[PDB]
Every structure is written in structure tokens, then in C-alpha cells.
Amino acid sequence: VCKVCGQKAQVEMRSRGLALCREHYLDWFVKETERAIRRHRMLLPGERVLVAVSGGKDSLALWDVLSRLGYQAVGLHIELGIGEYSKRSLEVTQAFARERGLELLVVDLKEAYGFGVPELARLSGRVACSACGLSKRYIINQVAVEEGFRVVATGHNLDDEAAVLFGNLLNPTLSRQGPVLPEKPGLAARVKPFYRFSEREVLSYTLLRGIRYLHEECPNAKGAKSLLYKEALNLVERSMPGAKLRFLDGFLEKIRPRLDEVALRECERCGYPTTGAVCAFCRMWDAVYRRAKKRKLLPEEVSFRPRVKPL
Amino acid sequence: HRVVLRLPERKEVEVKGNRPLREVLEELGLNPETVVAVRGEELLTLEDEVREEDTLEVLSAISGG
Ligand SMILES: Nc1ncnc2c1ncn2[C@@H]1O[C@H](COP(=O)(O)OP(=O)(O)OP(=O)(O)O)[C@@H](O)[C@H]1O
Ligand code: SF4
Ligand SMILES: [Zn+2]
Ligand SMILES: [Zn+2]
């Protein structure tokens, strides 16, 4: 039964020794997010925050919660150009923004740079997910700097973060992983308010809220190693409630601080943070455009023009 | 009785009722940590009883990333 009111539970969490009905699960979820934010000092009260929103269950739940918590939450959707999946991701996200009267910023990858994730998986020399991850991270940070956001929030949850950690241990980086990454020059702060919530818990919130999210997974996701890691970790979790959270907390508090010093450079092309002379994003597009011209998918006299970091 | 599977990627199977959700999930080989079962607007827990006339939607909590 519900721990609060004693009525029938909608969500039982054995990991937390807690079961709740609809009303009280909704309150608890919002309050636990508020507590996660306060503890690690992720956001300032009422602050403008850029929420990276895919249309999936987590990032839409995050946009919902951050709005309810009084933050000024502007969504950013990137249209990655992956078939009908990307088309539906955009539609679902626009619909969410429309219904709630929220501001949604959109960057269309193909429209802006000429090529989407599927073309990148051919022309860039990288596999789909590699090109996609890089594009997402760069563009999200770019929009944040350009529009003057101090901080970006993404919907990464416990299973996501535990899987990354497990992956990093299975294939030895570690020290870079965290729920709060500090702001730098040309680099917005990055926070993960949902990092202590299991996927099941976020989904329960999303369903109980009546949030319309995209059920469909990306077609490129099947057979991903992250799924293998999550399956193994959830195998353990099933018979040992709380294991995932102890796993990630144990690493963050104990192991990570004892793991580790060069200043970030400034990209010659776009001026954004990098450890190279030209950042990975700009190098990717230079390689893509080169290969595209050879294959006659792009005009020879067309040149890649990056939007330079403002100052 | 009628169980709609996710993601769609649509999949539909059917099982016998009058038993806990815990039991029907084990038959389908589904890890309770990784899914949410929904009857109407109501989420079901492991102890909840599924009927022989019930229509369930089991939704994957697992994100492919
Ligand atoms: N197309 C996109 N546009 C903007 N932000 C995105 C996009 N895809 C992912 N993100 C951000 O990165 C985070 C991790 O994405 P991931 O691919 O792991 O899951 P997802 O498919 O986005 O589903 P969810 O929204 O449930 O996380 C998301 O929570 C979201 O904040
Ligand atoms: S799976 Fe996630 S990362 Fe790989 S392509 Fe589809 S979206 Fe981009
Ligand atoms: Zn209650
Ligand atoms: Zn650059």
C-alpha cells in the first residue's frame, strides 16, 4: 500500500523500501528531483536552464518537473535526421511544448550542415552513434552559449549512468563521469537531475503524469553495448534491490575523487572548447564535406562555415 | 489475457489470467525492473492481480540510448 495515505500503491520501489499511490508518487518524484538539485547545487532558483529534449520519456519528464519547480526551462530539440524516428521525435516534442506553452528551440542537423546522422555514418569515418553523440553535445552546448544559458540539463537516469560506469570499468574515461559538470569558458554547465532515478521510476512518473512521449527507440540503438550493460546491472538489481544506486554512489563518493591537468584550448575554426587545434565537431564536418564532394553529394566550391563563439 | 508488447515494433501475445502480475511477467521472461505494466490508466505492481478478461499494455522502461 501507499506509505503516505495507506491506499493501493501504483508504484512499489523495493530498492527504496517505498510504495506510493498516484498522487503521492507524483509529489515524491518532484520532491526527490528538487532534493537532487539542492544537494549537488545543480541550478539556481528560477534560473534560465536549457533542457535538451528528445521527445523520449526521460527528457519530457525532466522538462515537466523543471517547469513545475519554477525554473525557467527552455527546450532544445535537435532533429538528427534519422528516418521517421527523428520526424516523430520532433512532432512529439513540439506537441509537448505547445500544450504546455513552453518555448522550444530547434536545430535541424540536415538543414544546417547538409547531412544527418545516417549520412554521417557513411561520410564521417565514424559509426552512427559516434557521429550522433558528438553532434548532439556540440550543438547543445553551442545553443546554450549563444543564447546565454549558464547551464544545460539532460534527462540521463540511473540506468544510463550506471551503464556508462560499468562500461568504463569493463573497458578501461572514469574521472569525467558526473551528475554535475562545471561551467567553463565557451562551455555551459551540465547537470543530470534524474541521475538517481531508475528508468522504471521515470517512466512511471511519465505515465502517471499523462505525458505523451515517443515510445519508439532509435533503430540504431539495437545491439548497443549500453543495452548489454543495463541488462546485466538490472539482472543484479532484480535480486538485489538498490544495487545500481549503491554502485553509482559508491563510485562518485569514494572511487572517483581519488582517480586524478591541461587547460582547454580554443578551436581555430569555431572558437569552442577542445583539446585539439581544431575541435572534433569541425574536424568531422571537414572530413564529411571532403568525402561528400568526392561522391558528388556536395558542390566542390561549397565550404564549411562554422558559427564562431561570440564574445 | 490480451497483452500488448512494447516497443511497436508491435507485438501481441496472450496468457492465462487469475494470477499475480509477477507470474505472467516471469512466463514472458520479462525483468520487472525493466518494464511497466498498465491496465487502462492504472499502473500495476507485482502483487496486483490480472484477470482472465484483462487487457494489459507492458511498456519497456529500457532506453536504447
Ligand atoms: N534529439 C535530441 N535532441 C535534444 N536532446 C537530446 C536528443 N536526444 C537525446 N537528447 C538528450 O540526451 C539525453 C540522453 O539521450 P538518450 O539517447 O540516452 O535517451 P533518449 O532516447 O533521449 O530518451 P530520453 O529522453 O528518455 O532520455 C536525453 O535525456 C536528452 O536530454
Ligand atoms: S542510437 Fe542514440 S546515439 Fe546511436 S544514433 Fe540513434 S540516437 Fe544517436
Ligand atoms: Zn497515497
Ligand atoms: Zn570547432
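The numbers used for chain A are those of Swiss-Prot, and the residues that appear cover 2-173, 177-264, 268-318, in sequence.
Heads up, the Cβ atoms here are built off N, Cα and C, so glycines get one too.
Sequence annotations record features per position, and here Swiss-Prot assigns Zn(2+) 1 binding site to A:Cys3, A:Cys6, A:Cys22, A:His25 based on experimental evidence. Secondary structure at A:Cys3 (Zn(2+) 1 binding site), as computed by DSSP, is coil. Its own atom aside, the Cβ of A:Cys3 (Zn(2+) 1 binding site) has 19 Cβ atoms within 10 angstroms in the protein chains shown.
According to Swiss-Prot, the ATP binding site annotation covers A:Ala53, A:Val54, A:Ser55, A:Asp59, A:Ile79, A:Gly156, A:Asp161. Listed in sequence order, A:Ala53, A:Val107, A:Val108, A:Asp109, A:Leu110, A:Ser136, A:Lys137, A:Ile140, A:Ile141 are the same-chain residues at least 6 apart in sequence whose CB falls under 8 Å from the CB of A:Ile79 (ATP binding site). Under the three-state DSSP scheme, A:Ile79 (ATP binding site) falls in the strand class.
A helical conformation is recorded for A:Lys58 (mutagenesis position) in the three-state DSSP classification. Listed in Swiss-Prot as a mutagenesis experiment, A:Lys58 to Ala is described as follows: About 40% decrease in catalytic activity.
There are 25 other Cβ atoms within 10 Å of the Cβ belonging to A:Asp59 (mutagenesis position). Here Swiss-Prot describes A:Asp59 to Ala as a published mutagenesis experiment; the accompanying note says: Complete loss of catalytic activity.
Under the three-state DSSP scheme, A:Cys130 (mutagenesis position) falls in the helix class. With a cut-off of 8 Å between CB atoms and residues at least 6 apart in sequence, the same chain places A:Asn224, A:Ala228 near A:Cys130 (mutagenesis position), listed in sequence order. Here Swiss-Prot describes A:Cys130 to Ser as a published mutagenesis experiment; the accompanying note says: Decrease in Fe content, and about 90% decrease in catalytic activity.
As annotated by Swiss-Prot, [4Fe-4S] cluster binding site applies to A:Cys130, A:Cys133, A:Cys222. For A:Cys133 (mutagenesis position), other Cβ atoms within 10 Å of its Cβ number 23.
Here the residue is the original one, while Swiss-Prot reports the published mutagenesis A:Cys133 to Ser with the comment Decrease in Fe content, and almost complete loss of catalytic activity.
Quoted from Swiss-Prot, the note on the mutagenesis of A:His157 to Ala is: Slight decrease in catalytic activity. Neighbour count (other Cβ atoms within 10 Å of the Cβ, all protein chains): 23 for A:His157 (mutagenesis position). For the recorded site, A:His157 (mutagenesis position), the DSSP three-state label reads coil.
Quoted from Swiss-Prot for the published mutagenesis A:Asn158 to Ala: Slight decrease in catalytic activity. All protein chains considered, the CB of A:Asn158 (mutagenesis position) has 27 other CB atoms within 10 Å.
Listed in sequence order, A:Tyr199, A:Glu203, A:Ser230 are the same-chain residues at least 6 apart in sequence whose CB falls under 8 Å from the CB of A:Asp161 (mutagenesis position). Under mutagenesis, Swiss-Prot gives A:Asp161 to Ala with this note: Complete loss of catalytic activity.
Looking at Swiss-Prot, you'll find the mutagenesis A:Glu203 to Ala noted as follows: About 80% decrease in catalytic activity. Reduced to three states, the DSSP call for A:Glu203 (mutagenesis position) is helix.
A:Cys222 (mutagenesis position) is surrounded by 23 other CB atoms, counting those within 10 A of its CB over all protein chains shown. Quoted from Swiss-Prot, the note on the mutagenesis of A:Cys222 to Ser is: Decrease in Fe content, and almost complete loss of catalytic activity.
According to Swiss-Prot, the feature Zn(2+) 2 binding site maps to A:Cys274, A:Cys277, A:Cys286, A:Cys289. Mapped onto three states, the DSSP output places A:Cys286 (Zn(2+) 2 binding site) in coil.
Contact annotation for chain B: of the listed recorded positions (A:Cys22, A:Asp161, A:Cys222, A:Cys277), A:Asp161, A:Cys222 place their CB atoms under 8 A from a CB atom of that chain. Under 6 Å, Cβ to nearest atom of ligand 3: this is the test, and of the recorded positions A:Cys3, A:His25, A:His157 it is passed by A:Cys3, A:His25. With a CB cut-off of under 6 A applied against ligand 4, the recorded positions A:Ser55, A:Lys58, A:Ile79, A:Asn158, A:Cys277, A:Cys286 are reduced to A:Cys277, A:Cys286.
Neighbour density around each Cβ, counted as other Cβ atoms within 10 Å, peaks among the binding-site residues A:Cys22, A:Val54 at A:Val54. Compute the center of the Cβ atoms of A:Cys3, A:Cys6, A:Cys22, A:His25, which mark the site for Zn(2+) 1; besides them, the chain residues with Cβ within 8 Å of that center are A:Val2, A:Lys4, A:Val5, A:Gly7, A:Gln8, A:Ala10, A:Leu21, A:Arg23, A:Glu24, A:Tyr26.
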